[PDB]
Amino acid sequence: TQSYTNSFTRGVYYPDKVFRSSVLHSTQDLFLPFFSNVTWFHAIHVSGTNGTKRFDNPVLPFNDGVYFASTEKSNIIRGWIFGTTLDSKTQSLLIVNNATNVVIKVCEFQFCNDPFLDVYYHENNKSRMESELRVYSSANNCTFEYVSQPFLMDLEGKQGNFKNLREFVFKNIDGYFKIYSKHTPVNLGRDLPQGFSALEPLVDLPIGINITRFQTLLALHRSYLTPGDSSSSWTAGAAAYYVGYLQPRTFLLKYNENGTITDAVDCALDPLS
Amino acid sequence: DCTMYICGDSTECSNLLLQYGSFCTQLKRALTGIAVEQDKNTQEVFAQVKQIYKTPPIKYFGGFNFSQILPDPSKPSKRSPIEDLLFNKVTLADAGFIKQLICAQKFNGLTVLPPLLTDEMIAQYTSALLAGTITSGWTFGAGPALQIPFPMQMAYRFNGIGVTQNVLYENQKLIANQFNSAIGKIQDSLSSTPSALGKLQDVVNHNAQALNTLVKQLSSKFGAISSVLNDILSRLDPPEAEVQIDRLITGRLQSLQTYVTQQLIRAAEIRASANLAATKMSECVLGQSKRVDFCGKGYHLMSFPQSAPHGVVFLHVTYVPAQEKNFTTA
Amino acid sequence: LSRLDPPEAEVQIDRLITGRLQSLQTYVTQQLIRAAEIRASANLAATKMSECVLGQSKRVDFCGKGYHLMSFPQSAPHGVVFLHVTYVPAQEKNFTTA
Amino acid sequence: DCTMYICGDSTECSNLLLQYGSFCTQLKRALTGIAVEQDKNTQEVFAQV
Amino acid sequence: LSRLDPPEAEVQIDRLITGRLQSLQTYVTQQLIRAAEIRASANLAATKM
Amino acid sequence: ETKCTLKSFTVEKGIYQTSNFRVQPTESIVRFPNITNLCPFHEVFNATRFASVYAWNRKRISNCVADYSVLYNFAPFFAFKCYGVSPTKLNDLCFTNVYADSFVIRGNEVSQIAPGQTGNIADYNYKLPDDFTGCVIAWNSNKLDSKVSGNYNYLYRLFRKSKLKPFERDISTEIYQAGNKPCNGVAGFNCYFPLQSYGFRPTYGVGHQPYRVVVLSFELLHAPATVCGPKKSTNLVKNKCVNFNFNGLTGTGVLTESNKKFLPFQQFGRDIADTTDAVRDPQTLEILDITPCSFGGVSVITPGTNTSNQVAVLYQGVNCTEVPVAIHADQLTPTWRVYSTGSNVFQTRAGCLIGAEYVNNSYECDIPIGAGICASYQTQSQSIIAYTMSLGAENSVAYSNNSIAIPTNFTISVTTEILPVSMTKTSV
Ligand SMILES: *[C@@H]1O[C@H](CO)[C@@H](O[C@@H]2O[C@H](CO)[C@@H](O)[C@H](O)[C@H]2NC(C)=O)[C@H](O)[C@H]1NC(C)=O
Ligand SMILES: *[C@@H]1O[C@H](CO)[C@@H](O[C@@H]2O[C@H](CO)[C@@H](O)[C@H](O)[C@H]2NC(C)=O)[C@H](O)[C@H]1NC(C)=O
Ligand SMILES: *[C@@H]1O[C@H](CO)[C@@H](O[C@@H]2O[C@H](CO)[C@@H](O)[C@H](O)[C@H]2NC(C)=O)[C@H](O)[C@H]1NC(C)=O
Ligand SMILES: *[C@@H]1O[C@H](CO)[C@@H](O)[C@H](O)[C@H]1NC(C)=O
Ligand SMILES: *[C@@H]1O[C@H](CO)[C@@H](O)[C@H](O)[C@H]1NC(C)=O
Ligand SMILES: *[C@@H]1O[C@H](CO)[C@@H](O)[C@H](O)[C@H]1NC(C)=O
Ligand SMILES: *[C@@H]1O[C@H](CO)[C@@H](O)[C@H](O)[C@H]1NC(C)=O
Ligand SMILES: *[C@@H]1O[C@H](CO)[C@@H](O)[C@H](O)[C@H]1NC(C)=O
Ligand SMILES: *[C@@H]1O[C@H](CO)[C@@H](O)[C@H](O)[C@H]1NC(C)=O
Ligand SMILES: *[C@@H]1O[C@H](CO)[C@@H](O)[C@H](O)[C@H]1NC(C)=O
C-alpha cells in the first residue's frame, strides 16, 4: 500500500561536529522541510498458508538524500539498496543489517532478488527464519567492502507501547554517505508525533556514485500485520514505514545550554519563519 | 585594542599589522575622545550647581508631596522611589566593575570602561538640584541660594504665566491635591507601561549590538582559508601565510574602522541630545521657561530632574487650562 | 618601479593605492564629523550673538551665569569670544514673609 | 541590496560574498535606521496638534 | 566569470566585491552624517514650529 | 612607556592609556593520540600495476603516524604542487581521514587535475572539488611503460552523457549511442566504444608521455583525528597559562576541568568567534575548557612631568589579588617588573590602582580615574594621591513657612565664553 501524512517538525540533525551552547547558529544544508508530505509504503507478503505473489516493493526515487522512519519490532526492516537499476551495467551500493553487524558494500549486482518466500511464513504459528539471505548471487567487477557495527541498536521496553522511531537520514554529497540516526522510543501510536528531536551521525564514507534509485530490504520470511487495499492519492494505509525527501534549505537552530538542539526554524517556510 | 582584537596573541600578525601605520593609533585616540566626551556630558548636564544643598529634616512644603522625588534614607542607594523605578526598569549590559556570558565572550580587547560619575553621586547632583529648586526657587540658578516658602514660589511661577497670585493663594489645597495625584500616578503610568524608557534602552542596546557584531566579525574568513589566525600560521608557510594574514588584517581593520565611525556618529548624536538636556536642565529646572512646548505641554510651571541609566528624566509640572465658557467680547 | 617589473609592480602599486585611498577616506570622514560638530558650535554661536548680543535674553544660564544683562562679541582665530556682563545678587537678609 | 548591487544574479558570487560575514546586514540596518528616522522627522515637526 | 576558471576567478571576484562594498560603505557613511545634518534641522524646525 | 606611546619628552598632567599587560605562557604542551604503528607507503607507490584513470585506485589511510620525510626518494616528483596545507608544514598536523587516489594520465592533462578545471578528464574521468584541500604529485613513468610493439593495458573515457560530480567513479562496460541507431553490441557502423587505449613506446615525444599522478586528499576538519605527525606528546598541565597544541590545534591559555556534555561524535568546542573554547584530550577523552590568559589594559597616571617623575599604574577591570600583587620574572609582558608590590596598592571599582594611596579626605579632583575615584599630586614628602572626588561644598538652606532671604546688594560680573565658529579649510 501507500499513503500520505504530515512530517511536522522532524528530521533535523547536527550539521557539524563542533560543540555549541546557548547559541542561535544557522546552517545551510540538505534538510527535510517542515510540514511536508511523507509517503508511507507497506510490503504485503502473506496470505494464509499460500504464496500468493504480491509484486510489491516498487522503485523509490532517491534525490538529495532521503529520510527514513519505521517502527519495527525486532528486525523486520533490514537494510537499503542504492544505485541505478540494479543491473550489470552500473555499480550500486547495498546496505543490509545483521544480528550484530553491518556489511554495506559496493558492487555490480546482476541480480540479488531471492526473498525465499516460505510455505509457512505466517508469524502467528511460527517465525522460523535463520540466515535467509540468498544474496550477492553474482559480482562482475566488485572489490569494495566495508564492515562495522550495525546502525540500529534495537532496545525493547518489554511491551509494545515504547515503539522505536529509527529516524535515519542518507546524503550523497561528494560521496561521504552520512547516516545520521537517533532512537526516540517516546512513541505512543501517533504517527510522527508533535515535538522535536535531533539526529547524530553514525558513519561517514566516500565511494562516488549517482544513485537515482532507492528501495528497502525486509525479512520477508517472517512478516505480519500487512493490510492491503487500493488506497492512493492522499489517502490512508498502515505501513509503519516512512519516506521523506530532502532539499537544500536554511535552518536556524537553537542549541541548548546542555549542548543539545531544542528548536529549529525553516528559512524557506511561511514568511514569519 | 588593535593589538589583541585584530591579531590574537601572535607576534607575526602584530608585526604585519605594524606596517599599516596609524590605522590603529587613530582608532584609540578617537575612542578615548569619545570616552572623555561622555565623561564631560554628565558633568555638563548635572554638575550645574557649585554646592550641594540638602532639604530640611522636616518635610512640609504647604501640602505639596515631594516624597516621591526626594531621596529616601532607608534605601541603601539613597535614591528616590521614582529614581529606583527608573533604575529597575532599565537594565544595563556592562559597566566594567572588576570583571577580572556574552560580555565574558569579549576576550578580544573590547573593554567597557566605567563612567567617571557613579550613579550614587549623580543621584547627589539630582538631590542637590531638586532641593535647591524646592527650597530656593530659581534664585540658586543665578547667584547665592535665597530661601523662599514653596507656596510663594508656586504663586510666582503662576505669575510668570500670566495668572495672578490670588489663584494659588485661594486654591492652594486644590493645586496641592492635583500635584500630589499627578506625582502619584506618574509612577504608576511609568511602571505599568511595557516600555516607557525606550530611548535609554535603545541607547544601551545599540552599543550592545555594535559590540556583539564586532565580536562576530572574527568568525568571517574575509576571503581567507579560515577565520582563525592560529590555524593559518599552523597550516601555511610564511610566504602564503603573509598574504592570508594580510587579508584578515584588511577585513578586521575595515570592520573596526566601520565600528569606530558608527561610534563617532552615535556619539555626536548623543552629544547633541546631552546639550539639549543641559539646556533643558538650565532653563526648565533652574528657572521658568516661556518657550512653548519646550518644558512639556502647556504653560510651564517647573521641572524636577531624575537620574536614569545613561540618561535623565524630566518631570515637567505644567499648567493646562480646563473647562471653558463662551463670552461676548469687544 | 625601478626594482620590480610591471607584472608584479602593478599589483604592489594597486595595494599601495588601496592603502593610501583608505587613509584619505578616513581623513575625509573624520573631517566631515569634525565639520558637523563645528557647524553645531557655530549655530550655537550665531544664536548667542543673535540673542545675548542683539538683545537681552530671558533664558537662564544661557548668556553667562546669573541674570543676563548684556554681551560683547570678540573675534578670535577660528572662533568667537562672548563677554557676558551679568547681574548676580549679593549679601542677603532674612525676612518674615506673609 | 548587497545581493544585487555587489553580486549581480551570480550564485557563485553570492556564495563568495557570505565569506565577508554579517557585514552589510549592518548596512541594511544602518539605512533602515535612517529611513525610520525620516518618518519620525516629518512627524515631530508637523504632528504638534 | 565566463573568461576565468573558478580557481583564479574567486581571487578576482573578491577584488570587485571588496571595492563595491567599500564604495557602498562610503554611501552609507555619507548618509549617516547627512541624516544628522537633516535631523539637526528637523529638530530646529520642530522647535521653531 | 608614556613618553614612547606619544612622541614627546614632556607629558602633561593626566591619565594616559599606554599598553596592555597579559600573563605570558610558561611552558608549551603537545598532546596527540598515542599511536605506535606506522602506515606504510612503499606499497602505495612502489607498485608497477596501478589502475587507469576512469577507475583510479583509492587507498584510505588509517591510524598511524604520517612522517612524510622519507618518501621524496620513491619517485622523481616532477611536480609537488599542493593546495590547502603548505607542502613543508605537513608533519605537524593531524587529519581526520586521508585518501590517496592514484592513477596515470597523459602529460598534457596533468595541469587539468586541479579544482575547478574543464576538459576531457576534469568533466568525464575524474573531477576534483572546488574546495579541494590536499596535495597533487606527478612524475614520469616511461622507464617501464614502453614496448617495442605496444602496451595495450591502460584506458580512459572519452564520451559521457553528462559531467560527473567530484570524486565519483564511473566504471561502465556500456556501448555509447553514436548517431541515431540504438545498436545493442554490434559495435560496427556508427557505434564506437567510448574508451580509447594507451599503447605507449619510447618513440613518442614529450607531453604525450604517461604522467603517473597521485592526489592525497585530507579532510582537515573538526573530528577525532586518525592520522597524525611524528610528535612526542607531553604531560597535561591544568589551571596554569601554557601553550597547547591539542591534536593540531595551537593556542594559548589555561586548561581547566570542564563540566560540558561533549557527545561522542564531537571533538571541539566553539563560542561565537569561530575560535575553540573547549576540547577533549586526544589520549584521555576528558573534556577540558580553554580560557585565555589573564590580560587587561594599563593606564599611567602622571602629574606634570616638570613636577615629578613618579607615576601611578592602573590595571583596568582587574582584581589584582592575581599576579600583579605577586609578580616574578618572565611572567608579565611589561619588562618593568621592579615594583615591591607590597605597599600603595588600592583596589578601585575600575580595577586596582598601584603607586597611589587612598585617603578618607575628599577634594575636587584633577586627574580622573573612574568609578568616582580621582588622583592628584599632594604633599605630606610628596606623592600621588587617590581619593573619592568631592562633588561640592555641602551646605544647607533655611527653609521655613514664613522666611524669605532677600539680597540687599548686587554685582556686575563679566564672565567669558569661547565658541569655535570655523576650522581650517583643506583641499586635497
Ligand atoms: C503623601 O505624603 C504622605 C505623608 O506625608 C505619604 O503617606 C505615607 O506614605 C507611605 C509611603 O508609601 C505609606 O507607606 C503610608 O501608608 C502613608 N501614610 C498615609 C497616612 O497615607 C503618602 O504616601 C504621600 N503620597 C504618595 C503618593 O506617596
Ligand atoms: C538667618 O539666615 C541664616 C542663613 O542665611 C540662618 O543661619 C543658619 O540657620 C540655620 C537654621 O536654623 C541654623 O541651623 C544655623 O545654625 C544658622 N547658622 C548660623 C551660623 O547661626 C539663620 O538661622 C537665620 N535667622 C536668623 C535669626 O539669623
Ligand atoms: C554693595 O557692595 C559694594 C561693593 O563695592 C559696596 O561699595 C563699597 O562700599 C564701601 C563702603 O562705603 C567702600 O569702602 C568701597 O570702596 C565700595 N566699593 C567700591 C568698588 O566702590 C557698597 O557699599 C555695597 N552697598 C551696600 C548697600 O552695602
Ligand atoms: C500532499 O500531496 C497531496 C496530493 O498528492 C496534496 O493534496 C497535499 O496538499 C500535499 N500535502 C502538503 C503538505 O503539501
Ligand atoms: C594510550 O594510553 C592509554 C593510557 O593508559 C592506554 O590505555 C592506551 O592503550 C594507549 N594507546 C594505545 C594505542 O596503546
Ligand atoms: C621497488 O623497490 C625495489 C627494491 O627492492 C626495486 O628493486 C624496484 O625497482 C622498485 N620499484 C619501482 C617501481 O621503483
Ligand atoms: C615646570 O616647573 C618649573 C618650576 O621649577 C618651571 O621652571 C618649568 O617651566 C615648568 N615646566 C612646565 C612644562 O610646566
Ligand atoms: C576581588 O578581590 C577581593 C579582595 O578580597 C575579593 O574580596 C573579591 O571577592 C574578589 N572578587 C572577584 C570577582 O574576584
Ligand atoms: C577612614 O575611615 C574609616 C571608617 O570610615 C576608619 O576606620 C579609618 O581609620 C579612617 N582612616 C584611614 C583609613 O586612614
Ligand atoms: C509650618 O506649619 C505647619 C503647620 O502644621 C507646622 O507643622 C510646621 O512645623 C511649620 N514649619 C515650621 C518650620 O515651623
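Swiss-Prot numbering applies to chain A: residues 22-23, 27-297, in that order.
Backbone N, Cα and C atoms are what each Cβ position is placed from, and that goes for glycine too.
According to Swiss-Prot, the natural variant A:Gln52 to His carries this note: In strain: Omicron/EG.5.1. Sequence-distant neighbours of A:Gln52 (variant position): residues of the same chain at least 6 apart with a C-beta under 8 Å from its C-beta are A:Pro272, A:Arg273, A:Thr274, A:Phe275. A strand conformation is recorded for A:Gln52 (variant position) in the three-state DSSP classification.
Swiss-Prot gives this note for the natural variant A:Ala67 to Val: In strain: Eta/B.1.525, Omicron/BA.1. A:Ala67 (variant position) is surrounded by 20 other CB atoms, counting those within 10 A of its CB over all protein chains shown.
Cβ-based neighbour count (10 Å, all protein chains) for A:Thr95 (variant position) stands at 19. Under DSSP, A:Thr95 (variant position) is assigned to coil, being neither helix nor strand in the three-state scheme. A:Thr95 to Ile appears in Swiss-Prot as a natural variant; the accompanying note says: In strain: Iota/B.1.526, Mu/B.1.621, B.1.1.318, Omicron/BA.1.
Under 8 Å, Cβ to Cβ, and six or more positions away along its own chain, A:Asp138 (variant position) finds A:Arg158, A:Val159, A:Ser161. Record note (Swiss-Prot), natural variant A:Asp138 to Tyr: In strain: Gamma/P.1. The unchanged residue is displayed.
In Swiss-Prot, the entry for natural variant A:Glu154 to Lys states: In strain: Kappa/B.1.617.1. The structure shown retains the original residue. DSSP assigns A:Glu154 (variant position) to coil in the three-state reduction, placing it in neither a helix nor a strand.
Quoted from Swiss-Prot, the note on natural variant A:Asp215 to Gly is: In strain: Beta/B.1.351. Cβ neighbours within 10 Å of A:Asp215 (variant position), excluding its own Cβ and spanning all shown chains: 18.
Listed in Swiss-Prot is the natural variant A:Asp253 to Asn, annotated as follows: In strain: Lambda/C.37. Of all the Cβ atoms in the protein chains shown, 12 others lie within 10 Å of the Cβ of A:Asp253 (variant position).
In the three-state DSSP assignment, the secondary structure recorded for A:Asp138 (variant position) is coil.
Closest to A:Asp215 (variant position) by Cα-Cα distance, out of the variant positions A:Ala67, A:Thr95, A:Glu154, A:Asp253, is A:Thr95.
Counting only same-chain residues at least 6 apart in sequence, none has a Cβ under 8 Å from the Cβ of A:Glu154 (variant position). A distance of 21 Å separates the Cα atom of A:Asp253 (variant position) from that of A:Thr95 (variant position). Classification of A:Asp215 (variant position) by DSSP places it in coil, neither helical nor stranded.
Note: the CA-CA distance between A:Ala67 (variant position) and A:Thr95 (variant position) rounds to 14 Å.
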